[PDB]
Amino acid sequence: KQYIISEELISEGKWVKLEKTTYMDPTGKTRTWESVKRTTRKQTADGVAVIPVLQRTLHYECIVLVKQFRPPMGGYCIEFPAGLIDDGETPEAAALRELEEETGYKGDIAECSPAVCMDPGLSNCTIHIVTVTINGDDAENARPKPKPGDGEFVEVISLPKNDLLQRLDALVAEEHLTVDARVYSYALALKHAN
Amino acid sequence: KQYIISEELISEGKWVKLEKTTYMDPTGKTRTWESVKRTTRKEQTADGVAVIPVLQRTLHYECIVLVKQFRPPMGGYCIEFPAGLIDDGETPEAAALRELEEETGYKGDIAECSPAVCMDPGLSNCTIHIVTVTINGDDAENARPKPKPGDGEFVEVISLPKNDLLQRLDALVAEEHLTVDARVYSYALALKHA
Ligand SMILES: CC(=O)Nc1cc(C)[nH]n1
Ligand SMILES: [Cl-]
Ligand SMILES: [Mg+2]
Ligand SMILES: [Mg+2]
Ligand SMILES: [Mg+2]
Ligand SMILES: [Mg+2]
């Protein structure tokens, strides 16, 4: 019933553009929407985000997260490791690469979502969520080496999967950080499960 | 270490603006970022709310109430948590219960309310509160609930069993062209991983 008629460019930067989308509402009335798009997509999705499950024997299972300054936010955020998929990269490969660059961990793919939307009222941005396990007892993960690209400055924060939501709340209460909505949603469902 | 130096308007629509953000990197070098913001945020603790609505009914498994709508940024239909922007002066909890009623017909009870969490912090400053709400589906109020759509709202309600959420989402994505929201997928994944 609903569909796009046309798109009018409003403004195009190097990384982000703003468009005015004309669409047909389900009554047959024509309406407009201000929409954001990245300029970098070519790919299954813009990006990947990695759910990294750090597994060490005789330890709690941890979810590995990253803390970074985020200029749109004006502050530090706590997020799953993540980045944009390179032209001709698979989402799995992007996930393992981003995980290694941001955390130093070498992981294995457990599963891969279809393309999921980030904020569909505002943008067309999509990611694959890639669940990855990390064998924390393997030698290659003993002293994990994070490899920043130019202009990346990433702190690693591993938190126990069994108390994830409480630990995140505590970081926000003490550290004045913003938690990512996907991280918080995952944490919630860990608590809400059965 | 890192902080904002300046924020220069590039393009302002009615609903969304683009900005050139100048910030200090942790090496002491000046860098820039293209940042998206909404024009609608006044004194709210966040732009919006998304509601995690747990429908509870005697001799039923618990369901997660979701909504399906056309999203002009995406050019297609998306499956999301019920959500909307917080009106000026409105609390997040009030916004959540209100949006849940408008979008689904259900009258919920507040369970918990997150701190402001970031939607896509590498792109935008947008934040929400994630509000958990229980719905007593045994109450007469919630017997045959009718969405009260606002002007330009056209929302379908989809209730899926919590105990099978990820597979049920996969089966909906396998049957037509639609995108599942990243927060919904994240929450469904943690339900599986728990
Ligand atoms: C250096 C770089 O990637 N800047 C970006 C990304 C976005 C979304 N805005 N600006
Ligand atoms: Cl796992
Ligand atoms: Mg990244
Ligand atoms: Mg990276
Ligand atoms: Mg809505
Ligand atoms: Mg609404």
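Throughout, chain A uses Swiss-Prot numbering, with the displayed residues spanning 14-55, 57-208 in order.
Quick reminder: no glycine exception, Cβ is built from N, Cα and C everywhere.
These features come from Swiss-Prot:
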MUTAGEN   A:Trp28 to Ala  Reduces affinity for substrate about 8-fold. Strongly reduced catalytic activity and strongly reduced affinity for substrate; when associated with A-46
BINDING   A:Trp28, A:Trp46, A:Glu47, A:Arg51, A:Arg84, A:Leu98, A:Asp133  substrate binding site
MUTAGEN   A:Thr45 to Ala  Impaired phosphorylation; generates ATP in the presence of diphosphate
MUTAGEN   A:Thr45 to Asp  Phosphomimetic mutant; unable to generate ATP in the presence of diphosphate
MUTAGEN   A:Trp46 to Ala  Reduces affinity for substrate about 6-fold. Strongly reduced catalytic activity and strongly reduced affinity for substrate; when associated with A-28
MUTAGEN   A:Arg51 to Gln  Reduces affinity for substrate about 15-fold and reduces catalytic rate about 17-fold
DOMAIN    A:57-197  domain 'Nudix hydrolase'
MUTAGEN   A:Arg84 to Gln  Reduces affinity for substrate about 5-fold and reduces catalytic rate 67-fold
MUTAGEN   A:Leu98 to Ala  Reduces affinity for substrate about 6-fold
BINDING   A:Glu112, A:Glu116, A:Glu166  Mg(2+) 3 binding site
BINDING   A:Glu112  Mg(2+) 2 binding site
MUTAGEN   A:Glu116 to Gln  Reduces catalytic rate 2000-fold
MUTAGEN   A:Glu166 to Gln  Reduces catalytic rate 120-fold
**Request:** Measuring Cα to Cα, tell me the gap between A:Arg84 (mutagenesis position) and A:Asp133 (substrate binding site) in whole angstrom.
**Result:** 17
**Asked** Which of the recorded positions listed here (A:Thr45, A:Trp46, A:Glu47, A:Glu112, A:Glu116, A:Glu166) have a Cα atom within 10 Å of the Cα of A:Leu98 (mutagenesis position)?
**Response** A:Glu112
**Request:** Using C-alpha atoms only, work out the spacing between A:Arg51 (mutagenesis position) and A:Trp28 (mutagenesis position) and round it to an integer in Å.
**Result:** 6
**Prompt:** If you count the other Cβ atoms within 10 Å of each Cβ, which of the mutagenesis positions A:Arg51, A:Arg84 comes out on top?
**Reply:** A:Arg84
**Asked** Per 10 Å Cβ neighbour count, which of the mutagenesis positions A:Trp28, A:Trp46 ranks highest?
**Response** A:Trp46
**Request:** Taking chain B as the partner, extract the recorded positions from A:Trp28, A:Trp46, A:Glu47, A:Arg84, A:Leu98, A:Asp133 whose Cβ is under 8 Å from a partner Cβ; order them by sequence and answer 'none' if none remain.
**Result:** A:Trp28, A:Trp46, A:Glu47, A:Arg84, A:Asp133
**Asked** How many of the residues that make up the domain 'Nudix hydrolase' (A:57-197) does DSSP mark as helix, as strand and as coil?
**Response** 34 helix, 53 strand, 54 coil
**Prompt:** Between the mutagenesis positions A:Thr45, A:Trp46, A:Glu116, A:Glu166, which lies closest to A:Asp133 (substrate binding site), Cα to Cα?
**Reply:** A:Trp46
